[PDB]
Amino acid sequence: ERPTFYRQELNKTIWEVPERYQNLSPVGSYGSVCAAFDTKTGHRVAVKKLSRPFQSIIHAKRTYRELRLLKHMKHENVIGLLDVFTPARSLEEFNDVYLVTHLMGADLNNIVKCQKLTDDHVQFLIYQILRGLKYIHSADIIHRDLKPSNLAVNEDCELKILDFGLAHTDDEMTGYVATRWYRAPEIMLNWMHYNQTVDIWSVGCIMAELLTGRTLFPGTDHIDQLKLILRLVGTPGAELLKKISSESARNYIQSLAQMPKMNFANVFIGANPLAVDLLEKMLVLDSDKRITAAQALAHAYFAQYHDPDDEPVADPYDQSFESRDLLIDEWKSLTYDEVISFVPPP
Ligand SMILES: Nc1ccc(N2C(=O)C=CC2=O)cc1
Ligand SMILES: [Cl-]
Ligand SMILES: [Cl-]
Ligand SMILES: [Cl-]
Ligand SMILES: [Cl-]
Ligand SMILES: [Cl-]
Ligand SMILES: [Cl-]
Ligand SMILES: [Cl-]
Ligand SMILES: [Mg+2]
């Protein structure tokens, strides 16, 4: 049952993998990644070797979280797991974890910065993002890091969501950085407990950028970005203010002069009126009032692609491990069980 493994050193790293994976080629270094040819399936794949997966309790739990999430995702518009393996023959010698996915080429950044996008292209790209998000949200998963570099696109304009947020550093979110430009204001500023509605804010920012060719909220820091956001959508009323938990944050918001919501038709000049309407329903400051993924799929902007019989939901997903307090070797044994129980896709 166990395949034969072979060892090789590539760019100062030892790779020990099943014989089915051939012609390994480093492509980046979380972990290190190689492209390879999978002779069993005929696909070009990415093989990721995790770095120090069990070095702390925090790191061991994150390894388990990533493997559980990738094993669950089975949807045309979401990255899935082709294989997971370890050269260890027993739990006692278990130390390394390797993950195998389809090799991705272009991301949405390349399409946006380069090509000329018709409204038809925007419809199809945003439709596929929302189709994947309906699936993800139906399992009570929040992506939390949706942005153009985390969306893979091929020559036929087909799209996959990848790089789920496995929980970023403060330094990574500081300054003039794309890592913050797509984040909802309530999570950027820790206003309140957040939920899946943060992802719809991100879709609105991405859709705006496809329509204009320009970043919607390219702030030079957290406060500059908040000012750009409030100039477009308006300052909050008393209803949303009650929902912000920090007294200082509430005090700061009330220090700002009040501003009305702008006319989106005079911002997104020449856009399809149905695109403008959908943007007004995503980019809502109060997260309770944003449109959901399931509701957006039925919006008239997507009439040529919407098929309610081909927009599936996910199997239920048990996340109770997230509140569990375990030792390193307990998280490690749980991860080992999930490696050896993996069943490949058809
Ligand atoms: N700045 C800016 C650039 C482009 C746009 N635009 C749309 O939003 C849809 C067509 C179009 O040219 C709007 C503002
Ligand atoms: Cl093999
Ligand atoms: Cl996939
Ligand atoms: Cl090992
Ligand atoms: Cl990006
Ligand atoms: Cl005022
Ligand atoms: Cl489950
Ligand atoms: Cl421990
Ligand atoms: Mg990424």
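Note that chain A is numbered according to Swiss-Prot, with residues 4-32, 35-172, 174-352 shown in order.
Per deposition record, X-ray crystallography, 1.6 Å.
Cβ from N, Cα, C; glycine included.
If you check Swiss-Prot, you get these features:
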{"type": "ACT_SITE", "residues": "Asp168", "note": "active site, proton acceptor"}
{"type": "MUTAGEN", "residues": "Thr180 to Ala", "note": "Phosphorylation blocked"}
{"type": "MUTAGEN", "residues": "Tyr182 to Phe", "note": "Phosphorylation blocked"}
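Shown on the structure are the features that Swiss-Prot records.
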residue: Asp168; record: active site, proton acceptor; Cβ within 10 Å: 17
residue: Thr180; record: mutagenesis position; Cβ within 10 Å: 12
residue: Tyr182; record: mutagenesis position; Cβ within 10 Å: 12
According to DSSP, collapsed to three classes, what secondary structure does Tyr182 (mutagenesis position) have?
coil
Quick one, can you pull the C-alpha distance from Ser32 to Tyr35 in angstrom, nearest whole number? The 2 residues in between aren't in the model.
8
Provide, as an integer number of angstrom, the distance between the C-alpha atoms of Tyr182 (mutagenesis position) and the residue listed as 'active site, proton acceptor'.
21
At the level of the C-alpha atoms, what whole-angstrom distance separates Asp168 (active site, proton acceptor) and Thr180 (mutagenesis position)?
20
